[PDB]
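Engineer: The structure that follows is given in the form of structure tokens.
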There are 2 protein chains.
Amino acid sequence: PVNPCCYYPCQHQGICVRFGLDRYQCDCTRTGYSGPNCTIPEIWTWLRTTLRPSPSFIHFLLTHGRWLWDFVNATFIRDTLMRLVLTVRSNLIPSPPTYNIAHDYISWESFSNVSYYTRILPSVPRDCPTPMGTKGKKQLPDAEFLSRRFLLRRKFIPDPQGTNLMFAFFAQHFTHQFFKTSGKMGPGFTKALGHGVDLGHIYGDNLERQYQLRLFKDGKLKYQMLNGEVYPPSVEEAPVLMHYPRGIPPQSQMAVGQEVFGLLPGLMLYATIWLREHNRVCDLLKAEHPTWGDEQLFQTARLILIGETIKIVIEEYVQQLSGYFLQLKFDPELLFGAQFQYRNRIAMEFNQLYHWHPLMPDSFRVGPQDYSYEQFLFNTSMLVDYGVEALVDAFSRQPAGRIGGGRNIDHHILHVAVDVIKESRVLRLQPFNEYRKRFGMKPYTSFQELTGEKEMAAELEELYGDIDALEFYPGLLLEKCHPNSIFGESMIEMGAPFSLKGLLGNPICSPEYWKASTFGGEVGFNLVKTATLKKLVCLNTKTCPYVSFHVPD
Amino acid sequence: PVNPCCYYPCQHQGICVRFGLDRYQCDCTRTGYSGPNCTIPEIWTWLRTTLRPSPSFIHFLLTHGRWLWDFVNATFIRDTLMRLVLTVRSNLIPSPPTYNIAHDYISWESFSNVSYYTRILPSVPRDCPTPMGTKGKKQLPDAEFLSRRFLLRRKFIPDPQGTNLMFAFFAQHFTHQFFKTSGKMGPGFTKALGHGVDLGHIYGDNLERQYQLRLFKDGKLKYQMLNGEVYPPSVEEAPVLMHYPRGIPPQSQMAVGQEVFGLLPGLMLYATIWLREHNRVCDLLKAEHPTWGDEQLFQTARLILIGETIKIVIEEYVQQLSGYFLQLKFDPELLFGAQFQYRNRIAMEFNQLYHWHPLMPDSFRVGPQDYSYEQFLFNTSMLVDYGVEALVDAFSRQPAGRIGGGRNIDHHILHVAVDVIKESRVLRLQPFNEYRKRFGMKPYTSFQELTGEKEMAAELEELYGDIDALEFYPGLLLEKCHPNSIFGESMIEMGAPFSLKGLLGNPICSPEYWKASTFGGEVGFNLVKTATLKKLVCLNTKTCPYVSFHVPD
Ligand SMILES: *[C@@H]1O[C@H](CO)[C@@H](O[C@H]2O[C@H](CO)[C@@H](O[C@@H]3O[C@H](CO[C@@H]4O[C@H](CO[C@@H]5O[C@H](CO)[C@@H](O)[C@H](O)[C@@H]5O)[C@@H](O)[C@H](O)[C@@H]4O)[C@@H](O)[C@H](O)[C@@H]3O)[C@H](O)[C@H]2NC(C)=O)[C@H](O)[C@H]1NC(C)=O
Ligand SMILES: *[C@@H]1O[C@H](CO)[C@@H](O[C@H]2O[C@H](CO)[C@@H](O[C@@H]3O[C@H](CO[C@H]4O[C@H](CO[C@@H]5O[C@H](CO)[C@@H](O)[C@H](O)[C@@H]5O)[C@@H](O)[C@H](O)[C@@H]4O)[C@@H](O)[C@H](O)[C@@H]3O)[C@H](O)[C@H]2NC(C)=O)[C@H](O)[C@H]1NC(C)=O
Ligand SMILES: *[C@@H]1O[C@H](CO)[C@@H](O[C@@H]2O[C@H](CO)[C@@H](O[C@@H]3O[C@H](CO[C@@H]4O[C@H](CO)[C@@H](O)[C@H](O)[C@@H]4O)[C@@H](O)[C@H](O)[C@@H]3O)[C@H](O)[C@H]2NC(C)=O)[C@H](O)[C@H]1NC(C)=O
Ligand SMILES: *[C@@H]1O[C@H](CO)[C@@H](O[C@@H]2O[C@H](CO)[C@@H](O[C@H]3O[C@H](CO[C@@H]4O[C@H](CO)[C@@H](O)[C@H](O)[C@@H]4O)[C@@H](O)[C@H](O)[C@@H]3O)[C@H](O)[C@H]2NC(C)=O)[C@H](O)[C@H]1NC(C)=O
Ligand code: MNH
Ligand code: MNH
Ligand SMILES: *[C@@H]1O[C@H](CO)[C@@H](O[C@H]2O[C@H](CO)[C@@H](O)[C@H](O)[C@H]2NC(C)=O)[C@H](O)[C@H]1NC(C)=O
Ligand SMILES: *[C@@H]1O[C@H](CO)[C@@H](O[C@H]2O[C@H](CO)[C@@H](O)[C@H](O)[C@H]2NC(C)=O)[C@H](O)[C@H]1NC(C)=O
Ligand SMILES: CCCCCCCCO[C@@H]1O[C@H](CO)[C@@H](O)[C@H](O)[C@H]1O
Ligand SMILES: CCCCCCCCO[C@@H]1O[C@H](CO)[C@@H](O)[C@H](O)[C@H]1O
Ligand SMILES: CCCCCCCCO[C@@H]1O[C@H](CO)[C@@H](O)[C@H](O)[C@H]1O
Ligand SMILES: CCCCCCCCO[C@@H]1O[C@H](CO)[C@@H](O)[C@H](O)[C@H]1O
Ligand SMILES: CCCCCCCCO[C@@H]1O[C@H](CO)[C@@H](O)[C@H](O)[C@H]1O
Ligand SMILES: CCCCCCCCO[C@@H]1O[C@H](CO)[C@@H](O)[C@H](O)[C@H]1O
Ligand SMILES: CCCCCCCCO[C@@H]1O[C@H](CO)[C@@H](O)[C@H](O)[C@H]1O
Ligand SMILES: C[C@H](C(=O)O)c1ccc(-c2ccccc2)c(F)c1
Ligand SMILES: C[C@H](C(=O)O)c1ccc(-c2ccccc2)c(F)c1
């Protein structure tokens, strides 16, 4: 008796449940559809899907007609559209969360145990005929071969949207606060229990670590002075676990919230900027509240930095990534009149989707000097040698690589993609086409439709045998990009829901928290409301360099 | 300089914040008022409070005109009113939670660390002139004296609403799943991390314990047979820590989710009933899903019992307690059109308010036998000696004591009340009158108004010196009771918000979870929708005894 749920019979978010020895039933509750397979639409459902323009057409609208968008951005329409974007995208993410690596069904354990990443679609049942369900071959393509053939960079392909390394390192720094897969527990488990923008990559993911990083004076974080500049303290002064190669003296190791940030100067650079910002805010708070103790100063500054982070991510980071002419806006009040849960649980699919390694260049240019990967990775003196401004200027000027399209991952880090594919099979992620449907898109009917070309498509078809066997991550990276864009429609249609839900799902965005008193008053509240990448850097450096998520002109 | 917030200047939920060396500012955001102290109403705010009838009047309407209610209860008006009750009561509880014993302000730590109970009103600042703020004497009345004088029972006072011991033990059993103050960490901390109806008192508050309790076959819980009846297993078979007097061997201990249930036959009675219900549901589930494994059977049965619990608590437990002619209803769908957060955090005030020791009798009667506290407490054989049916019958027949009114706590357990008062001072809970205002009532202007009499009021005035110095717990237990009611209005006006938010705030009540598939299909969903105290007992016992939360007529 072949498990009927292996055919993914239930459509439009209907839930497949096994009944008896060989039957199945689809729970169509609130899907907007009825029938054995949740395929019979109600009137409003049918109209909505019949009138909704394609993701590609909407993408076109949002990236053309600057004159019209400028006009619209200056009106209430900006708010109307931002609210629509927030609600429509977020609603595709279940909240409270549903499944995890252990339970392909709702359970109290999945709801309460936050050491688990959640998941949007249940796993491919273990008893299915093929690894992907019922389609494809008995054995999936070799992960290594797949990576060498379709993901390995031949010649660097710059991002057409002008994205730079300042952006690339921000993305890596930012995402590493909520993606922290546990080596000890295995795939499907995380150590970032905050499951969102808690800034645990600055303050630590646990209390004792936070306490080791804190000065416990004026609400500040410990630090050290080098060349008259402020930097994170060494592991000697802040006895915290850091992942550095054996053989590196403790005095040369910097201690920050995230244990892996010693890996790249680009990561430690952001750790330095944010640490400086935290202490700068502590100073502003104390001037306003001389009676406050160290604890309240520390806690309030953290809330302010969380807000500054979400503000910058929405209005500058996502703005650069989307390429939209619509001026995005971070305003929690846009959701006060809607039904929305202020909670977030990080999905394993979101983790996979965010492996944007193609962004990394062939080498790292700092002024007239060109640094190789061996001169960059784990280099513990470069940040201090050049200082914050110099590195920000260089990273802001160097272009990052295009993410989608294929063949654009530097050989130095290709092994990461190989492991992502291997872990996807351990997590038993459903095929790319099933995720397409889950996020409102039609499944691809062939590999040529996916790639937009013929040679790679033919080889993929040979390897996978069926488009319905194509895996999640490979599909995301091999999909044809939007015209002159950094990646394809799926990265946007699937990634936007996860990202936006994770930003606005934060408790500081709730009516209960979003008030001036939460941030120590008007001064703190305005810091959040007017935060900018430029101010983040320049209010914390001697001089102000070129700073942006876009390469200069 | 005297801390200005010691005067509780900000009204209507405005937040008091210290500015400069001696100033304060009230954050009136979304309170519906403006002005230095949030006292100037907006037009709609003024209308709402002017047309709003008093709690006493509303109570009258709900306990009179049975003929009218009988009509209402059979129409959709029942739903309209239940939704109104749910939303208006729940809106008084902040969500996400705000403060805790360490932070009298919003912070990421308060939001994320669930080992802390939350609190609704901040503590009395440690630097205030008097223990309660600015009113009263420099020293509060001795806790032991206060208890002896006003809380000690002199003559048993039965509850005029007919509440029985079956109800009392349900209340004790039920609340002990979310009130588990940590002896190690101290006041302000809890071990019940589920913060609500997770049934941790049946399955254990931690995974390791749950695993020792589970059979790992058919999704069931371990059990043992005695006199042909099913009971919880022994600690020898289920190696779990249970709090029993030293000298009682593991083979003679019963292992259940909550460590302290061996203390009373009444507690183990419910532990036994729910254990039998769990395994019963597993049988029903397996019949429907023969392909399911032990894990899914166990998790699904747990979800069903959670739903059954909420159903019985709202429609029978709270119904009995309220004495309303309005037929309360548990229907999550009532809130699907409203803005509501599906989460809960247990408040320290809710813990205090739920110390209903007056309910306990002078002795426990089982048929012709009358057992004393010395014979009842920690009795290791009574449950098995009599069996479930006999104890349910006896407890359903014996009257429980009136909660409010004062002087009704049996001397055997008066020490608990003494400790509650002492814990209250450690927690630095604000005065009863501040809580009255926080929950929408006018503060009492004198002790005579509070008690409704002259004798106790006169002595209370002498001891406290000022009505605004009266503490939270004593205030709840000494306030005059509603006509022929089990307690006063404050217990209802303050208790209803916490209780209802805790019941509906459960994730199973969310649109995401409230579906047939969550409970294994229609059979499981109906078990929840039709749950009853009588069925809970009789579908798990040989014979059907008198079972109710009210003594027989
Ligand atoms: C979140 O969710 C994750 C995933 O579930 C949790 O992972 C960890 O917790 C699990 C439970 O502790 C770990 O499971 C392992 O199970 C092994 C097998 O043990 C079996 O259970 C008992 C063992 O007890 C037996 O009897 C006596 C009684 O006193 C006992 O002393 C003795 O040890 C004896 O074995 C028994 O019925 C069986 O025969 C088995 O022994 C354990 O050996 C192992 O130590 C562990 O407990 C799981 O491995 C943990 N780690 C991971 C990554 O899975 C995580 O804890 C959850 N987080 C939270 C906060 O809840
Ligand atoms: C939820 O919230 C509660 C309440 O905060 C929290 O409670 C528990 O956690 C804290 C922090 O771990 C415990 O702290 C206690 O106090 C001291 C900490 O003082 C330190 O001071 C010195 C600094 O240490 C230096 O750093 C070196 C690093 O290598 C170290 O080796 C040396 O010690 C060195 O001196 C030091 O002198 C001292 O030893 C301490 O490190 C602890 O020692 C003490 O044992 C306590 O842990 C709280 O007590 C603890 N429990 C309570 C009830 O407060 C929970 O953990 C939070 N829960 C979660 C999930 O976050
Ligand atoms: C835990 O609970 C169990 C019950 O489940 C306790 O055991 C029971 O104890 C009672 C009294 O201690 C035993 O009483 C039985 O019936 C009569 C009762 O007394 C009669 O009524 C009054 C009281 O004196 C008098 O007017 C009458 O003349 C008459 O004495 C008693 O006399 C019998 O001898 C008989 O024991 C009951 O039998 C017993 N049940 C069992 C199965 O043991 C147990 O003690 C308790 N543990 C603790 C620590 O107290
Ligand atoms: C960690 O990062 C540090 C950067 O802060 C590294 O250091 C710097 O390393 C560079 C490269 O080795 C070093 O370069 C000096 O010498 C260069 C001479 O080479 C010239 O440029 C071209 C390269 O061959 C030729 O075309 C040209 O003819 C000439 O030969 C010169 O270009 C540089 O400007 C510079 O003078 C820097 O001096 C180092 N700076 C410091 C502060 O020491 C360090 O090596 C990294 N650590 C590790 C282990 O890799
Ligand atoms: C020089 C650049 C660079 C290097 C050496 C690099 C290295 C790694 C290594 C090593 C791993 C872990 C792999 C394993 O197999 O266990 C990993 C994981 C990961 N990395 Mn990348 N990474 C980037 C850039 C780099 N990453 C950029 C740019 C981003 C974009 C946001 C990114 C995002 C991720 C994500 C997301 C993970 C997964 C983290 C987790 O699950 O713990 N990264
Ligand atoms: C026979 C009767 C009986 C006994 C011996 C009993 C005893 C105790 C003891 C001892 C403590 C812990 C006190 C301390 O000072 O630390 C405690 C706590 C508590 N009890 Mn009563 N208790 C009841 C009945 C009893 N309780 C009933 C009935 C209820 C009503 C719902 C109730 C509710 C509470 C609550 C609530 C707590 C606090 C739990 C927590 O903070 O851990 N109960
Ligand atoms: C609903 O989904 C099932 C499962 O894929 C579809 O397939 C079933 O019905 C077909 C129609 O006769 C049979 O030919 C298939 O063998 C059978 N497969 C299984 C797994 O039972 C079914 O057609 C779908 N029905 C609708 C109305 O869409
Ligand atoms: C706001 O609340 C405060 C505190 O209850 C009120 O009290 C302050 O002002 C009074 C007016 O003269 C003084 O008599 C009090 O001593 C003073 N107390 C403090 C906190 O310093 C104040 O009157 C209220 N103001 C308004 C506009 O209602
Ligand atoms: C109501 C007015 C409609 C005008 C039709 C606009 C046509 C836009 O056409 C768009 O062109 C893009 C490429 O440039 C494609 O990628 C989109 O899928 C396609 O819809
Ligand atoms: C209310 C929001 C409306 C957004 C619609 C903006 C879409 C911009 O549409 C633009 O209109 C121009 C007309 O001169 C065309 O020339 C451009 O090709 C087209 O992209
Ligand atoms: C013309 C400008 C319109 C701006 C509104 C865009 C926001 C709607 O975004 C929509 O969200 C859906 C669910 O996530 C997706 O399935 C659609 O493809 C996407 O276009
Ligand atoms: C038509 C609407 C008329 C509204 C009349 C406003 C009445 C509320 O009046 C307010 O009462 C408070 C407490 O007594 C005072 O502290 C405020 O200063 C006062 O403005
Ligand atoms: C009885 C008349 C009641 C009128 C209700 C007042 C509505 C709120 O009116 C507001 O008052 C503010 C203070 O000047 C202005 O700044 C706002 O623009 C205005 O909308
Ligand atoms: C829609 C909800 C309506 C609630 C109103 C219920 C109030 C019951 O009101 C009752 O009406 C009786 C009339 O015969 C009087 O005799 C009772 O004294 C009075 O309490
Ligand atoms: C006549 C029937 C009326 C049913 C509506 C009752 C529900 C409203 O309940 C109200 O909740 C408020 C907030 O907790 C309290 O302050 C009010 O005193 C209370 O009556
Ligand atoms: C605003 C816009 C949209 O909703 O279309 C949009 C586009 C892309 C993202 C996005 C952000 C991070 C990873 C992947 C996708 C996003 F979060 C929002
Ligand atoms: C339905 C009614 C109301 O809201 O008035 C009501 C009355 C009393 C309670 C209540 C339940 C447990 C402890 C304290 C109060 C409750 F939860 C609900």
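Swiss-Prot numbering applies to chain B: residues 32-584, in that order.
Technique stated in the header: X-ray crystallography, 2.0 Å.
Heads up, the Cβ atoms here are built off N, Cα and C, so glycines get one too.
Below are the features listed in Swiss-Prot for this protein:
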DOMAIN    B:32-70  domain 'EGF-like'
ACT_SITE  B:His207  active site, proton acceptor
MUTAGEN   B:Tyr385 to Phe  Abolishes cyclooxygenase activity
ACT_SITE  B:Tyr385  active site, for cyclooxygenase activity
BINDING   B:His388  heme b binding site
Engineer: For a three-state summary based on DSSP, what are the helix, strand and coil counts in the domain 'EGF-like' (B:32-70)?
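Structural biologist: Final tally across the stretch: 4 helix, 12 strand, 23 coil.
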Engineer: Rounded to a whole number, how many Å is the Cα of the residue listed as 'heme b binding site' away from the Cα of the residue listed as 'active site, proton acceptor'?
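Structural biologist: The Cα atom of the residue listed as 'heme b binding site' is 14 Å away from the Cα atom of the residue listed as 'active site, proton acceptor'.
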Engineer: Just the number: how many Å between the Cα atoms of B:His207 (active site, proton acceptor) and B:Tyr385 (mutagenesis position)?
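Structural biologist: Answer for this pair: 10 Å between alpha carbons.
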Engineer: Work out the three-state DSSP category of B:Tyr385 (mutagenesis position).
Structural biologist: coil
Engineer: Suppose we draw a 10 Å sphere around the Cβ of the residue listed as 'heme b binding site'. How many other Cβ atoms does it contain, all chains included?
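Structural biologist: The answer is 22.
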Engineer: Three states by DSSP: which one describes B:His207 (active site, proton acceptor)?
Structural biologist: coil
